[PDB]
Amino acid sequence: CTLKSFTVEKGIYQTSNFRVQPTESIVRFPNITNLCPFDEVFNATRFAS
Amino acid sequence: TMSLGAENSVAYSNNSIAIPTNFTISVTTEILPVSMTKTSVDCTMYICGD
Ligand SMILES: *[C@@H]1O[C@H](CO)[C@@H](O[C@@H]2O[C@H](CO)[C@@H](O)[C@H](O)[C@H]2NC(C)=O)[C@H](O)[C@H]1NC(C)=O
Ligand SMILES: *[C@@H]1O[C@H](CO)[C@@H](O[C@@H]2O[C@H](CO)[C@@H](O)[C@H](O)[C@H]2NC(C)=O)[C@H](O)[C@H]1NC(C)=O
Ligand SMILES: *[C@@H]1O[C@H](CO)[C@@H](O)[C@H](O)[C@H]1NC(C)=O
């Protein structure tokens, strides 16, 4: 497939690169959880000029 | 201004020759590169990583 031929001559050929694949996904985020005050900004009665 | 060499005037005349009466066995070094570092680059990993 690499040489694009069905007949391969004698020699050494670089074909691909072996790489080990990941096994599982780990997400690390800060443990602290506080509901963010988007209500104060977006639902306010009065805005500034 | 760099000097090209020491100035030597050869005593040329039409009927005189200079013949060596002795010799020096001189060993000199000549350094020649032959090969380089053989490098292979993973094109996909270099451009894209993981
Ligand atoms: C051969 O003879 C010539 C002159 O007869 C020599 O040349 C002189 O060498 C002296 C020494 O350096 C210089 O100061 C002079 O100016 C030279 N003269 C000329 C006309 O060039 C030469 O050195 C002699 N060769 C040897 C091997 O003794
Ligand atoms: C040619 O040159 C060599 C040196 O390049 C001379 O050898 C020297 O000879 C003296 C006395 O004969 C010694 O004291 C030195 O130790 C020798 N030097 C070496 C390196 O061996 C030699 O005699 C010269 N020959 C002529 C005919 O002039
Ligand atoms: C947004 O504001 C209105 C009155 O200004 C209030 O009735 C409503 O409950 C608020 N909603 C939130 C999600 O804070």
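The residues of chain A that appear here are 301-349 by Swiss-Prot count, in order.
Per the header of the entry, the method used was electron microscopy, 2.8 Å.
Including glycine, each Cβ sits where the backbone N, Cα and C put it.
What Swiss-Prot notes for the published mutagenesis of A:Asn331 to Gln is this: Reduced viral infectivity. For A:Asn331 (mutagenesis position), the count of additional Cβ atoms within 10 Å of its Cβ stands at 5 [all protein chains shown].
Mutagenesis annotation in Swiss-Prot: A:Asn343 to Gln, described as Reduced viral infectivity; the structure shown retains the original residue. Counting only residues at least six positions away in the same chain, no Cβ atom sits under 8 Å from the Cβ of A:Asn343 (mutagenesis position).
Its Cβ taken as reference, A:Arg346 (variant position) is surrounded by 4 other Cβ atoms within 10 Å in the chains shown. Following the DSSP three-state reduction, the secondary structure of A:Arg346 (variant position) is coil. Per Swiss-Prot, natural variant A:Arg346 to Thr is noted as: In strain: Omicron/BQ.1.1, Omicron/XBB.1.5, Omicron/EG.5.1.
Natural variation at this site is recorded by Swiss-Prot as A:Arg346 to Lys, annotated: In strain: Mu/B.1.621.
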